[PDB]
Each structure stands twice: as C-alpha cells, then as structure tokens.
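Heads up, the thing below is written out as structure tokens.
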Amino acid sequence: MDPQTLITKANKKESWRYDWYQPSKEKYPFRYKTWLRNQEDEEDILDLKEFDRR
Amino acid sequence: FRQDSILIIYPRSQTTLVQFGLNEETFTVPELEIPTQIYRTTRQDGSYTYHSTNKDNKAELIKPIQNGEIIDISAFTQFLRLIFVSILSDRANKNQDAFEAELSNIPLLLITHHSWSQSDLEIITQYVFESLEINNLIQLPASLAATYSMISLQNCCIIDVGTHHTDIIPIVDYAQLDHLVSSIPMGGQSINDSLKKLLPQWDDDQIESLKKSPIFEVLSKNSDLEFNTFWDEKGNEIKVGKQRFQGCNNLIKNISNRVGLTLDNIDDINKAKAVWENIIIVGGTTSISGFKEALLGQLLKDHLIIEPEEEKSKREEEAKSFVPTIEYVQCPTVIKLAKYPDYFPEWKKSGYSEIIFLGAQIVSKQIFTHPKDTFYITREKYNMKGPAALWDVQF
Amino acid sequence: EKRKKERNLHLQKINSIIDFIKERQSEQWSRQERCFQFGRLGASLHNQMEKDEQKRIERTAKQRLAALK
Amino acid sequence: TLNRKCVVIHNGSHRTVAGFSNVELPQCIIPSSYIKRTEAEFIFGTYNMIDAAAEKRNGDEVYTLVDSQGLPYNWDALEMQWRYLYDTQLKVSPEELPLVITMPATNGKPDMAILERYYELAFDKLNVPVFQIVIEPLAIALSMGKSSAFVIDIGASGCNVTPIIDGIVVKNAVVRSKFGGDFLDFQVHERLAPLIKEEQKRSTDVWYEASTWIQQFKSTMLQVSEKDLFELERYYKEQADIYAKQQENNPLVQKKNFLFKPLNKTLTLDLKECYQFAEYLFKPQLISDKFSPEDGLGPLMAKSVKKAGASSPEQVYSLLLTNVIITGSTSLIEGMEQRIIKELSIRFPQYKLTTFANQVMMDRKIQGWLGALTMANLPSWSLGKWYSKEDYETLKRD
C-alpha cells in the first residue's frame, strides 16, 4: 500500500521543534536552541526474502 | 506487550540486522541482513527524496554510517523508515489483519553507537515519535547489550573489532564511562592490508577469501602442516604457507596497547580488577578462530602483573641453599575472558559474532514484557518533554 | 522595609538552591539504584533462561533412545 | 524544571572535564595541556596525547595551560582546545547550547581581567549567547548540600584552601598553595631515579612518565600517614608494646613492590619511604632550608581560619571547623582525610571536627565538574549570574 497510510494505520499527539527560545522571569537578553512544544498550526518499498541468509 | 510485535534494528557501517517478532520458544539467528545504504535523488527546486533502488540512474549512493559514525541523519532516519514500511507491507501481505494484533503497538528498540551525537539522537527521538508514529522506543547502547547478553557482570570491557575500525569501551557499575571510550581506525582491513604486504602477488578477492577461510588461524591439524589448500570465491584452489598464521599481529598489538592505556586510567582497584577479569571481544571479524585467544595471550604478555623471570630465577637460586610469592598492588593481576553463554542452540551453531543482537532480545524480554515504563519514552512522556525525556529513561 | 526584603531574598536563594541540590542528589542515588536493581533482574533472567532451556536439552537427550528405537 | 540543555566544562589544573548538563557521567576527561608538533599542530585529546608522547618524535613539546594560580594564560590554545571539544567530543555547535564554567578562588583583583578574557573568548570567538561563571570551592561546597563550608581541594598545582560563609567566599583568607600533584610527580621521579637507570622543551617524556606509571604509583603504592612521621614511631611501637604485653612488630618493615613497566623491574620500597612522599605535602622543610613549615598545608589550616575570623571570631571558627569538606583529584591516596582531621585537631582542641567528603573515587576527581553540574540544571535563571552579551556591550563603553 501507500507508505504514508501504512504508517497512519499502524501504531494506533503533539510535535516538537528545535528552535531558539527566550526565557522569562521580564524577557532575558539571550536566546538558546532547545526543544519547544509545537502548537496546532506549527517513498518506495523494498521486497524482502532477497538478502535472507539461507 | 505482544512478543510478536517486537522490532529490533541493529545498524552498522556495512550491514544492518533486522528482526520483527520473537520465536517465543528459543532465541534464533536474525534472517534479515540489509546493507546500510540509501539512494538520494536530486529533485529540482532543492527537495530531497530517498529511494531503495537507483531511480532511473538519477540517484547517488549514500552510506549513512561510516566508521560507526552517522554522516547523514536524514539518510539514517529514512533508512529506518524504508525498513519499517517494508516490514509493514510484508505483515499486511502475509497476515492481512496484523494492524489490530501484530502492528497495533510496535515497541521499537533501536541500537545506537557511542560516537553518535546527542543532537542526532534527539533528531531520531523527534523522527520516531512524529514521522514513524511509533509509540515506544529504546535507544539501546551496543556496548551494554554486549554484556547484557552475557551473565550480566557489573564491570567489564567491550572490544568491538569492526571492518575499518575497532572500538574499546569500559563498563563500570552497569554504566558506560564515555571519557574512556576509544576507537582506533584499524579493523579487518588492517588484517587484509597486512596480507597485502606479506603476499603482494594476490588481489582483493583472494585475500578476502583467505580471511574468510577456515584454515586461517593465529597461534598463541593446521599447525603441523606447512602448506594447505583453500578455495577461492569462483571455485579455484589456492595453496598457502605460513602467511595464514600471520597478518593479525599489528592489529592485536594495537588493540592490546589501547586497552592497556584505556584501563590503566581507572583509579578504583576493586572496580578495576573485575574489568581486566571480564574481557569481552565482539565484532564481525572475531569469527576468525584464534584471534580472541591470541589477543588474550598478548594481554597476558604485556599487561599481566607477574614477577619477572630474570629476578625469579635469581630468587630460586638464592632459595636453593619454600619460595615466597612477590605480592604486588597493581590492579591487572588476573586477565581472563568472560564466560560465553553456551546454552543457546541457534547461537551456538551460527556463532557468537553477533551477540550484541542477542543482548537486544534479552533486554527486550526484560523491558517490553513488563509494564515498567521507566526505560522507554511513552506518548504521555513525549507530550510532556519530548526529546528532553530522552535522557530521563537512559541507563 | 527594603533590608527585610533583601535578607528574605538572600535566605530564599540559599534555601531553594540547597533543597534542589539535595533533590538532585536523591536523583543521583535513585538512578544508580535503578541501574543496579535492573542489572540484577537481567542477571536473574539468564538463570531463568538456563533453567528453561537445559531441561529442554535433557528432554531431547532422553528422547534419543526413542529416536534410536 | 526548565526545558533546556547546558554544556558544563570544568577547566581543572591538570584534567579538563567536558560534558553536558543532562548526564551525570562526563562526556570526556582530557588532560589540561597540549602537544605542539612541529608547520604547527596543536595535539589535544586523551589517547592521542599519550600516543604522540609515546612515539617520541623530535619537536613534540608539551605545554601547560593552567598555572599554579588556577588561571589560563595561553588563550589561543584554550580556544583550539574548545574547538577540539565542541567538534570531536561534544559534537555540538557552541551557538546552540549555553555554557557553565568555573572560577578558582582568588582575592578579588585578578577576577575582572579573566572575566574580560572569558568575554572575548566566548563572544567574539565562539559566539556563545550566555555563560555562567561559578566559583570552584563554592561549587564544591554547594553541590554537597552546604551553604557555609571550608573547602580543602588537594589538586595537582597545589592545595586550594577556601573559607565560605553563608554562600559568600571570604577572599582575603584564600591562600593558594604550591605543593601538590605536580610536586609529587617531581619527587617520585627524583627519588626513584637511581632505581630506574635514568638519573618546556623536554617536558614530553616527563609528562608521559607522570601520566603512565607515576600516577599509578600514587594510586597504588603511596599511602598517607595520619600523624606526624616521628609520632608514628612514637605511637605504633607504643601500641605494639601494649599488644605484646597483653598477648605474652615494626609496621614500617612491610616491603611494598612496584612493577616498573618500561624496564619490568620490581622496586622494593618499605612503608617509611612510602610515607616519606606523603610527608612532603605537609612538611616542606625536609628537602631544603628555604621552605618554611608555614608554607605547608598544616599551619595553613589554622592560618586561613584565623584570617577568615577577621572578615564574633569564635562563631566564625565554630562555623568553619564543623563544615570541613576534603576533596581533590590527588587527595584519593589513603590517609589524606585522617591527616587533615588530626592536623586540624591538634591546633584546635576545643571544637569538634565533623568532616564530610565524597568517598566516590571517580566523583572526587570530577567534584569541580559536579559542582557546576548542580548549578547548570537550576530551575531559575535568577539563582546564578548568567553573563550575557550585554554585560560585554556595557563593558565596551569605558
């Protein structure tokens, strides 16, 4: 089948980005790359039994 | 969880061991050995796509892992996806209803390396829980799996003899001291290139067949005969002399010197003796017979704490006129190899060169068959911390 | 007035740092205890596998008379 | 806690320990020196240092980076060290993650110059957005769970003695010693010289011998006496006479043997000559007449407390003597705790000594690393002084 819908059907939800962040106490003058929580609005298939050791 | 839903991936720089599901009777050999490679197709506007084969001679062959190091994490993650979607297609074509029982919850156990970046491991932690949507994940160290397939000794040393490199990792108190992890760029290709210097008339295929020959051993019957005949890959008989007893000595001396310079830095003597008493030698080259015994003999020649013979003979000549033993306080007094598990029927027949993969199946029976969720990231933990929850479930 | 607020801030910056460092010391003990306990449970699993499989080896050795017939 | 991940680099006197804030075991522990292979090549690392010292090629010169004052002086080589760390060991860009480094205890005057050099090294060279500078005895005392303590760090470049009251460092009582691990590496090579057939530019072989077998000689052969060396001969024989009288031996006649590996030779040294190396750290007048006994650590234990009392003095005395923390990478030799306890009790008989110390062999060497590790993971940015780029943008203006 299609590789997107196989992953969609199998194994059954938030996302995480690696972005700059500026912490608060108010706002600090620096930023740092960290894993931030994303908000709401933020191919081929190989055939087996070929490399099988028999 | 369901033991038929367990997926274990052991990647290397050349190949990758893949197995989905346990036999539930005994631990067996992995049947899938996929070469670690990807095809990058240069699409216009700058987009990148990755395929399993050469798409109309427009793709370049990229190896994601070389010398144990990832050079393209986007290639490695899509190679894991290329394995996983193919396993989903195989289960959907064989069982036709596996998405409710065998594919409804797959706990993935990915085996990682010591030289991989923590940022790359966090990209893997992002990718498995976003793109692959896999609910449970263990990033297992291979060095700790090599001693978890053993009788689970507390203090040991792991020697991973690869093809182009050799890794030396000490393990103290079931923990990996990253400050003493060493890696030489000398592997099975060192044994090959030494045979290039010993016999320049042969070529790559004949020297590789000599390395893969059963009559290739290192002394520490084949020994009483001077010349023996082996077979080439194409079926040609080739005679060989004493050179099959040589070719490994430079690699054995380099591994012995690096293990000595690694393990002489441990200050605690009671924790340092059990590392020297529990030398574990793993790797794909280590299926060559006599290599482990020759490395143990070189360690007993170089780093064994023993009274010198030129002084012991003078002590005995002064005593011949009971002999007391000189008691040292230096820690490598006993250098022995760890006891290999000789109760696995399939792994005794197929050899113990891939015992790190057996350690993954044993720690999977430890963790994935128990409701303790403190060594794998769940969806509740990924929704709270995400990749920052990666280092809260480590060993 | 201001001096009481400054002394309260100094005492809180002492006490909260001491308390969180003691919590992290408790975490440093608990992680090593978890590693030791699960290493010993993994060691006991090898004894369980030996007691499961050596009996199978003995049963297949006892069936050798029936195989020889 | 805070959703962050920091990099903790401890610049010790002999061992530089670099790692991350999310782990408790360090990523790498390299030596604090470099090899100038001569083009120029700055060899760093852990095993490449030992390999380049064992090849013994001409032109290889081992240059130090941390002097006896604890402050770096070869800043381009420290820059190349950190470029080696963030590329080969840490494997992360310095612009992405914050930093926590340490500061040795000074009197107050050399702090601003090293602050400006850290600004110019982390801002215009590495482009680090923010970094925290903590005081190393304050970090050691605060990671153990104490706000007011008395830190004794027995390092390689000397002994660091620091009185700490209520979280602040009493600077004018900070006296940095000299006799330490670098002194012991010279004394072992000087005493064992007629026994191993031997007796900067030529410092490569000296550092190789001090890093292969003299360190093993310190970790295995050496033991520290808890009392003064003549008082051992006064006390152990006095106990042996009571034992012999109750039942119906010299403890120093026990021959201890060192296996010298470059010649494979048994070196027999008795317990008196094993204690003779340990007596050099406390009695410096046994090798020359220019070294006063006040230069040792023994009278310095009382001198630093008497100088910290005048920061009413007896409350400071009872606060410092009951919170003594003994640490150090070279303090792992057996008897360093008991010798400090007895040598501090013979000058203060009135106050009881309750010394707390981390008994872990691996964690006492990286105790200065753990002191910054406990500061890097704090859940509030106001708990420590996080120097940002604005602190140097305001230093550009006069």
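Residue numbering for chain D follows Swiss-Prot, covering 2-39, 44-204, 214-262, 281-343, 380-466 in order.
Determined by electron microscopy, 7.1 Å, according to the entry header.
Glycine too: its Cβ is placed from the backbone N, Cα and C atoms.
Reduced to three states, the DSSP call for D:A19 (mutagenesis position) is strand. Around the Cβ of D:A19 (mutagenesis position), the same chain contributes D:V8, D:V9, D:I10, D:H11, D:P27, D:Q28, D:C29, D:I30, D:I31, D:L90, D:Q94, D:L95, each under 8 angstroms and 6 or more positions distant in sequence. Among the mutagenesis entries in Swiss-Prot is D:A19 to P, noted as: Impaired heterodimerization with ARP9. Temperature-sensitive phenotype. Moderate suppressor of Ty phenotype.
For D:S33 (mutagenesis position), the same-chain residues 6+ apart in sequence whose C-beta sits under 8 angstroms from its C-beta are D:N12, D:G13, D:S14, D:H15, D:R16, D:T17, D:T69, D:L70, D:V71. The annotation that Swiss-Prot gives for the mutagenesis experiment D:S33 to F reads: Impaired heterodimerization with ARP9. Temperature-sensitive phenotype. Moderate suppressor of Ty phenotype.
One mutagenesis experiment catalogued in Swiss-Prot, D:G396 to V, is accompanied by this note: Temperature-sensitive phenotype. Moderate suppressor of Ty phenotype. Within 10 Å of the C-beta of D:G396 (mutagenesis position) we count 25 further C-beta atoms, all protein chains included.
Long-range Cβ neighbours of D:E411 (mutagenesis position) (same chain, at least 6 residues apart, Cβ-Cβ under 8 Å): D:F314, D:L329, D:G330, D:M333. Record note (Swiss-Prot), mutagenesis D:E411 to K: Impaired heterodimerization with ARP9. Temperature-sensitive phenotype. Moderate suppressor of Ty phenotype. The unchanged residue is displayed.
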Based on DSSP, name the secondary structure state of D:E411 (mutagenesis position): helix, strand or coil. helix
Using DSSP, would you call D:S33 (mutagenesis position) helix, strand or coil? coil
Tell me the coarse DSSP state (helix, strand, coil) of D:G396 (mutagenesis position). coil
